[PDB]
2 protein chains.
Amino acid sequence: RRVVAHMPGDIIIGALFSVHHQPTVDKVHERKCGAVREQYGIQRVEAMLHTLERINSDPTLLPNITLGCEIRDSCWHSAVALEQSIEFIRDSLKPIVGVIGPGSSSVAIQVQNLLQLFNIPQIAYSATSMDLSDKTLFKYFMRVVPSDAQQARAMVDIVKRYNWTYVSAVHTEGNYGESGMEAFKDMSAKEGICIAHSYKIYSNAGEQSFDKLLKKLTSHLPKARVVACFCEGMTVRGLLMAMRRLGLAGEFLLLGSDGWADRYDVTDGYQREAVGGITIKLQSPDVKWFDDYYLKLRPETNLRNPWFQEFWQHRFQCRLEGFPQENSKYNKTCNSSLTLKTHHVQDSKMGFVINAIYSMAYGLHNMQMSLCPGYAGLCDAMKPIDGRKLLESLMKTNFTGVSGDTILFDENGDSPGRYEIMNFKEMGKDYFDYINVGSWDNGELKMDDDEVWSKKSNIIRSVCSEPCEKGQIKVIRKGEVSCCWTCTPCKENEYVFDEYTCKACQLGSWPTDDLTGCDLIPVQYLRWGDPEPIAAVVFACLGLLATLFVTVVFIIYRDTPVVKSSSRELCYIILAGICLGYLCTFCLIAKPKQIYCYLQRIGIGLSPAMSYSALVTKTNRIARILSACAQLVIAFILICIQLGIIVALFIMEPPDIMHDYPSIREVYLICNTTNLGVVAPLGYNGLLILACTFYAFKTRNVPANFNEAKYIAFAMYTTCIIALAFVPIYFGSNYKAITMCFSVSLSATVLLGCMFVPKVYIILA
Amino acid sequence: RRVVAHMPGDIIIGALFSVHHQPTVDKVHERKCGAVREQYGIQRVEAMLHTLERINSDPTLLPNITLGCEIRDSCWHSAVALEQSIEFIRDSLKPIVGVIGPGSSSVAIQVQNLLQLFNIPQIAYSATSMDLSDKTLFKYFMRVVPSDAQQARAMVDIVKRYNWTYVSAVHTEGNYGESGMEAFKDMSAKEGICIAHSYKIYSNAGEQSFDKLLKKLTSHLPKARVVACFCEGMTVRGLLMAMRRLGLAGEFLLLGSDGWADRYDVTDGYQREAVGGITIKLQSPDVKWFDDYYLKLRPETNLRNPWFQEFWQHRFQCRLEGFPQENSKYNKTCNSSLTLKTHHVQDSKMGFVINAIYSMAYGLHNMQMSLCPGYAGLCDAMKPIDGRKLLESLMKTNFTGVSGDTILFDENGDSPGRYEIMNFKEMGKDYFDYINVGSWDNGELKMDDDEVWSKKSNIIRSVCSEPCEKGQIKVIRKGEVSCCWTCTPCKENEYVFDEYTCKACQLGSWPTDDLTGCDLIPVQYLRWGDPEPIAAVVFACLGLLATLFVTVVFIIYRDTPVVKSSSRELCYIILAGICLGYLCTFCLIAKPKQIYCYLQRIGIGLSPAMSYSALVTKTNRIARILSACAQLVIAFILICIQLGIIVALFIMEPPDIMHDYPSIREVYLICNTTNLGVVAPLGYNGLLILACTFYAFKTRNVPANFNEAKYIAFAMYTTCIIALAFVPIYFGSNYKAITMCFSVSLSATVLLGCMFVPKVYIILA
Ligand SMILES: *[C@@H]1O[C@H](CO)[C@@H](O)[C@H](O)[C@H]1NC(C)=O
Ligand SMILES: *[C@@H]1O[C@H](CO)[C@@H](O)[C@H](O)[C@H]1NC(C)=O
Ligand SMILES: N[C@@H](Cn1oc(=O)[nH]c1=O)C(=O)O
Ligand SMILES: N[C@@H](Cn1oc(=O)[nH]c1=O)C(=O)O
C-alpha cells in the first residue's frame, strides 16, 4: 500500500498534501500517481513536521499534551484522496480529531463529503471555491483563505481597466474552474466585458486535446488576444507547451488566476511563450524560521519524512547507495556537497499551511481551556473528544498569524484576504521572473500602470470593433456578441438618439453640431435692404413723387377748361388710389408682422379695383354720351362691392403669421394669405378689366380732348398683358411677395402715363 | 440505527431504494429522513425481495446457488446514501458483489466515487445524467436506461414542433438538472430556440424560495408562457404549490421531464394548476406477475420487509394494535378488510428495476459458466469473487427483458431506450389523468396533435416579438436576446437588403414591389399626346399653312408694282425664316435625340435672327433714304454671326442626351442644353431687336404702299413685348421645351400677320 509519515502524540491530526503529481491519463484506474513535487509536496510536509514540534515545545499552547500527526499523500486526485480519507476513518470503525485539507477544491469537496459524517473538522489552506461556502452541505469545512468571488472580481477589474472587451475564456474542469468562470461571466457580462467563447479542459489531458484547444483559441486570434484562464497550475503549462509546439510565441496575453500565481514550475523551459502574462496571487510574506530549518536538512538524518530520499534523488539528478531507496534510474552518485540552498524557492501559501496548523491548535487550546479550566491536560470530559464541540470552538477562533495579521472565521468558515497582481516580464537577456505590479483589497485595486507595458504601445486592445462614434454613424448589432457592431451612417436629417437609433428632427428643425441634439432652424424673411426690394422701393418712391407732381398739377389747374371736361373728382379718386397702391408695396415688402399684412391685403385689394372702376365709370359715361353727378356715386358703390367681399374674406382668413417649409432646410414666415383669399379679389378685378375691355373696344379712336381715349385704350391693353404675364411665377415660387409688389407697381405707372401725363405734357402749351 | 432488510444466500447483491422522503432543510445535519414513500420505496423493495426469490426458484439461472440481498434506504440524499455505502463496504475492510445503485444522478455519483475504490459494480435503473456516461471516472457504473442527451433532444423537438421560441427554463440543483439543462441550452440555442432566463432551485427548499422563483417566472407572462423544467419530482410539486398559493391556474405551460413522468404523487391536490402540461416518460410496459405477488401482501405475515408495517399504517391512516409499531399518532384502527387493490398504481420504472436485477444475475451466470464450465455451483475459483471479472462479464451481457425486448450494454455502459410523450388532461369534471399523445424513438418524433389542444386556439406560441417580415418594416436587436426585437420602418426609396438592414436605391431608380429589390424607373419625356403639345403643334401647323398661303400669293402677284417696291427675296428670306420657326418647333417637341439636339439648337439660333436681320435691313434702308442689291449681302454677313457663334458653342458643348433628376421620384431625358449655350444667341437676337426698335420710331408713320411703316413698327413692338413676357417662365420651370415652342410660335404669326398680310390684304383688287 501507500506510505504514511507518522509522528507520535496524545492528539493526532491528519493532513492531505499533494506530494506526488496527478496520475497520468492512461493510469487513472490503477491510481498510481507519478513524479514527486517539491513546493506543493516536501516543503508543506516538512512545515507540519516542524510547526507541530514547535507547538509541542511551546508551553503556552496545549501544555503537557503533545499533538502528533499522520501526513498522507493525495496525488492531487479525488479518487486517491478519498481512499486516504477512508484509511483515516478506519480507526473510527487512535481517532483523528481533524485534517489539514487537500489543496484542490474538488478534492476538498470529495473528502469533505466523507469527513462530515464522522464529525471531523477540516481546514483548507488553498481550496478557493464558492461552492464550499455553503454551510448547509459543508458544515465541517473552514478556510484560512478568501473565496474566489473576490478573485473573479479582481480579474474583472483588471479586464475593465485596460479597455479589454472581447476576451476568450478557458477554465479547468472541476469545481475551481467551473465556479471561477460562472462568477466571472455573471459579474463581467453585467458591467462591460464580452466573452468570445469559453472552453474547458482537464489538467491531465493529452497533447492532442491542448492542440485542439489552441486551434479553437487561435480561431479568434485577430481580435481576442486576451485569454482569461481561471485555469489550474498544469493547464496553463499545457497551453504553454502547445504554444511552443504550434510556433505561436506571443500573440496571446494569458490572464491567469490563483493557479498560476508566482509559481516557477509552470513556466520552466517555456519562458519565451508566457512573457507578458498577468497573474493574481494571494498575498503571504515568506516565513523565515521555516527556511532556516529546511535548508539544513540532509537525506542522511531526516528519516521522519519517507518521501525525502526520493525527492532528494529527484532534485539533484543522482542516486543514494547507502539507503534502500537506491532508484538506480539515475546514473551518477550524489556527493556530500549538495544542498537545498542553491536555487531555493519557498512557494506561496506556506504562510497559509502554518496558519491552518495553528488555527487547529488554537481551537483545541480554547476548547481545552473551556471544558476543564482547572486541569492541565486531557481531563475526563475530553477523553472522547467530541467533533461538535471542537467545531464550535474552531468557528470562533481568533489569533495572530505568522505574517502578523489576525485570523478570524466569519459565519461561512472563511477568512479575509488581499490579492497581489503579479506580472511575468523579461528583466535581462535570457532572464525571466515575476514582478509585483499591483494589488486588490476590498474592491480597491492599486496598479502600477507604468511597470506593465513600459511604453505607450501596450497590448492591442481586445475589442471586436473600433469605437464607432465619429459623427453621424450609429452602431447596429448583428445578433452575435453585443460588442461586435458596424458603422452604418445615419442621414443628415436625423441625429443620433441613443447609439442604436437616429431620429428625424421636426418639420422645421435641424440637428446641431456633432449630432448631439436638434435645434430650431433660423428663420429667413425678406430683409429690408437686399438686391430686389431696393429695385422695388426705388420704383415705388419715384412713382409716388410722380403722382404727387401730377396731383399738384391737377390742383393748380383746378378750373382750367382743357381739363374741366370729365369729372375732376373722378380724375382724383384714381390718383388717390394709385398713391394707396404705391404705399401698398411699402407695407408689403417689410418684416412680417400682425399689424402689417392685413393692411397689405387691403392695399393689394382696393386700389387696383377702385381706380380701375373709376376708369370704368368714365368709359361708361363717354360711351353712353357717344349720368350727372351720380357717376361719382356709382363709383363709390362699385368700389364698395369689393370692400364687402374683402371684409367677408377677412373673417375666415384673419391676419396671423405662419411658418412655411418648402424644403427641410429653409423656413419662411408669412401670414394667413391663401390662394382662395387672393384669387377672389383678383378675380373681381379681372372681371372689371374684362368689362372695361368692351368699352375700350367701343371707343377705339374717338376725337376727344387731346385724344385721351386713344392713349387710355392702349394703356389698359398693356396692363392686361402685364397682369396675365406674371401668373406662372406667382402660382409656384417663393417670391410671392416681391412678385405681387412688382406686378402692382408695373400695373400702375402705366394708366397714369396715358391718362394724366399727356394732359400735363400739353398743359404747358 | 438504520434498519436493513436481509435475505440469506451464497452471493449477496445490495441495493439502495429511496424508501423515506428527502430530509427537510432544517434537519439535514441530523440526517433524519422523513415520511415513507410507496412507489419509489416499498414497491421497489418488494420487487427485489421477490425477483431474487423467483431467480432462486428458477433452475436455469444460477443453478445450485442462492442469491441474497441487503436493501438499504438512501432517503434520496447524498449524505445518507454515503453512510449506507460505508455500511456496505464495512465487511471488505460476507462481501457484497455489487449494488443496484440508487436512482438519482447526484446520489449515484456520490456512491460510485466510493464503490469504485473497492471494485464493486453498480447498476442504476433511473440515473439518467450524461456525466455518468464517462468511463474514465465511472468505470464501475452501468445503467439500463438511456442517457439524458436523448431526453434533451426530445424536449427540443417538442419545443420546435409548436413554434415555441421564447421559452423559460428551471432545473433542480444537482447533477441531473444541471447536466440536463446544459444539454438543452446548447442544443436549443444552436438550432432556433431562445431561452428568456434559467433558474435553479433545490428540491427541498422552503415555500419562500418557490414563491420567489414563481415571481421571477411571472416577470415574463406576456411572452414566456412555456416553462421547460428538466427538474425533479419534488420541484414541479413546489411550483404547483406556489401556483396555488399566489393564484395562478393556467398562466403557464409546464414542459416536464423524466422526473415528472406520469407520477400521480406530484399532482395530488393540485390538478387544477397542472392541467395541460406535457411530460416525457421512459417507456416500460407494466410487469404483470409483480402485481399478483404485491396485491396479496398483508402486514401480519410480511416480516421480511421491515418498513412494510410503517407503510401500511401510513397508507391507511390507521394504527395496528397487535404489533410494536403502533404509532399512536393515528386515532382509528385498521379492520381486516383493507387491501392494496384500492387505488393501486404501479410506478413507471418497475420494468427497469427487475431488468437491472436480472442483468446482475445474468452477468454472474456468465462469469460462473466461464470460470468453471464443468462444475455446477460456486467453484473454488470464485471464493474471493473479483469485481474486475464481474464487471468485464457484465459489460458484454445480453438477455431478454421482462417487458419482452432485449437488454444490452454498449461500450459507454448505458442501454438503448425509447420515450413516451404524455399530456395531463382533464377528461371528466373533477377527474384528471395522464394521456399518451405520442412517442420519441431515435430522433424521429410522433405526436397526436389532435388529442392535445382539441381546437385551434392552442396555447399561444411563446414568442418575444411577432414575426415582422411584413411590408418593409425591418428588424433591430437591442442588446437583449436576438429574439426580442422592435420593428421600425425605413424610407420609401429604400429597399430591404436583409432582415436587419435596408438601403436606398440609386439616384435614378426606385424599389420594386414588396420592397424586395430595386429597378430602373421609366424615363418621362415630352409625349406627343397631351393637350398642351397638341395645341402647340396645331399652332405650328396653322403657321405653316399661313406661310404657304403667303408664298402662294407672294409668287402669284410677284412682279406687280404694288408689291414691287421691296425685294421679293428680301421679303422671301424673311418668309424662309418664319417658316423655319415652325420647323424649329417641330424638331423641338419630339424624342430628345443626338440629331434632334443640334437640329433644334440650329433652328432656335438661326431662324429668328436671320429673319430679324433682313427686317432691320429693310427698315434701315427706308429710314436712311428718308442700297441696290448690296442689302442682301449686308444682311447675309449679319446672318453669318449666328452661324459662327453657334459653331463656337457647338465646339464648347457637343449635342447629347442628358438625364435629369429633379426629384428622387421623377426622371426626365433632355439635351445638353446650357444657360451660357443659349443666352448668347438670345443676346444677339436682343441687340438686333433693340436695333430694329431704334430704326422703328425714325420712320414712325410713312405713307407707302398700304402704309407698311405704319404697321411694321407696332408689329415689332408687339413682338418685343411678347418676347420679354415669356422669359420669366423659361427662367424657372421644368417645361423648357414647350415654353420655347410657345415663345417661337408667338414670335411667329406676327411678323407675317400684320407685315405680310397688309401687303396682300388688298392684292385681290
Ligand atoms: C481605456 O484605457 C485607458 C488606459 O489604458 C484609459 O483611457 C481608460 O482606462 C479607458 N478609456 C475609456 C474611454 O474607456
Ligand atoms: C409553425 O408550426 C406549424 C405547425 O404547428 C407549421 O406551420 C410550422 O412549423 C410553423 N409555421 C411557420 C409559418 O413558421
Ligand atoms: N487554488 C486552487 C487549487 N490550486 O491549483 C493549483 O494549481 N494551485 C492551487 O492552489 C483551488 O482553489 O482549487
Ligand atoms: N430520473 C432522475 C431521477 N428521478 O427524480 C425524480 O423525481 N424521479 C426520478 O426518477 C435522474 O436521472 O436523476
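The residues of chain B that appear here are 25-117, 141-673, 689-827 by Swiss-Prot count, in order.
Heads up, the Cβ atoms here are built off N, Cα and C, so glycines get one too.
The L-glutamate binding site annotation in Swiss-Prot covers B:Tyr64, B:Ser152, B:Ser173, B:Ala174, B:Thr175, B:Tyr223, B:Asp305, B:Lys396. For the mutagenesis experiment B:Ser613 to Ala or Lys, the note given by Swiss-Prot reads: Increased constitutive signaling activity. For the mutagenesis experiment B:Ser614 to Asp, the note given by Swiss-Prot reads: Decreased constitutive signaling activity. Under the heading of mutagenesis, Swiss-Prot lists B:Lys665 to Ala and annotates it as follows: Increased constitutive signaling activity. For the mutagenesis of B:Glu770 to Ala, Swiss-Prot gives this note: Increased constitutive signaling activity. The structure shown keeps the original residue.
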Filtered by Cβ under 8 Å and at least 6 apart in sequence, the residues in the chain of B:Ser152 (L-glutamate binding site) near it are B:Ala174, B:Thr175, B:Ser176, B:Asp178, B:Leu179, B:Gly221, B:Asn222, B:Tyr223, B:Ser226
For B:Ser614 (mutagenesis position), the close recorded positions (Cα within 10 Å) drawn from B:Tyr64, B:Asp305, B:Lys665, B:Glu770 turn out to be B:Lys665
CB contacts under 8 angstroms to B:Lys396 (L-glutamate binding site), restricted to the same chain and 6+ apart in sequence, sorted by sequence, are B:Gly150, B:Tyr172, B:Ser173, B:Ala308, B:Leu329, B:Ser331
Rounded to a whole number of Å, the separation of the Cα atoms of B:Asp305 (L-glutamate binding site) and B:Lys665 (mutagenesis position) comes to 115
Taking the Cα atoms of B:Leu117 and B:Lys141 on either side of the 23-residue gap, the separation in angstrom is 11
B:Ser173 (L-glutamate binding site) has its Cβ surrounded, within 10 angstroms, by a count of other Cβ atoms equal to 26
Those recorded positions among B:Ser173, B:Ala174, B:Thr175, B:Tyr223, B:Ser614, B:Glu770 lining ligand 4, judged by a Cβ under 6 Å from any of its atoms, are B:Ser173, B:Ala174, B:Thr175, B:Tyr223
Flanks of unmodelled region: B:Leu673 and B:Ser689, 15 residues missing; rounded Cα separation in Å is 13
Across every protein chain in view, the count of C-beta atoms other than its own within 10 A of the C-beta of B:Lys665 (mutagenesis position) is 22
DSSP, reduced to three states, assigns B:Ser614 (mutagenesis position) to coil
B:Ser614 (mutagenesis position) has its Cβ surrounded, within 10 angstroms, by a count of other Cβ atoms equal to 17
B:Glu770 (mutagenesis position) sits from B:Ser613 (mutagenesis position) (Cα to Cα, rounded, in Å) at a distance of 11
For B:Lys665 (mutagenesis position) and B:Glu770 (mutagenesis position), the CA-to-CA distance in whole Å is 11
The largest Cα to Cα distance in Å among the residues B:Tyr64, B:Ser152, B:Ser173, B:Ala174, B:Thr175, B:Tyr223, B:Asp305, B:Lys396, listed in the record as binding L-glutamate, is 17
Here the Cα-Cα span from B:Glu770 (mutagenesis position) to B:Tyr64 (L-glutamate binding site), rounded to a whole number of angstrom, reaches 130
Same-chain, non-site residues whose Cβ lies within 8 A of the B:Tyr64, B:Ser152, B:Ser173, B:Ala174, B:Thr175, B:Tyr223, B:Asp305, B:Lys396 Cβ center for L-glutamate are B:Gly150, B:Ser151, B:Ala171, B:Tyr172, B:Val192, B:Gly306
Going by C-beta under 8 A and a gap of 6 or more residues, the same-chain neighbours of B:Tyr64 (L-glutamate binding site) are B:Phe41, B:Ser42, B:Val43, B:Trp100, B:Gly150, B:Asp394
The correct three-state DSSP answer for B:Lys396 (L-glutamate binding site) is coil
When each of the recorded positions B:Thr175, B:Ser613 is scored by other CB atoms within 10 A, the minimum falls on B:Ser613
Cβ atoms other than its own within 10 Å of the Cβ of B:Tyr223 (L-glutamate binding site), all chains, total 29
Fewest neighbouring Cβ atoms within 10 Å among the binding-site residues B:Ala174, B:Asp305 goes to B:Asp305
Counting every protein chain shown, other Cβ atoms within 10 Å of the Cβ of B:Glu770 (mutagenesis position) number 23
Three-class DSSP assignment, B:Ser152 (L-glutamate binding site), comes back as helix
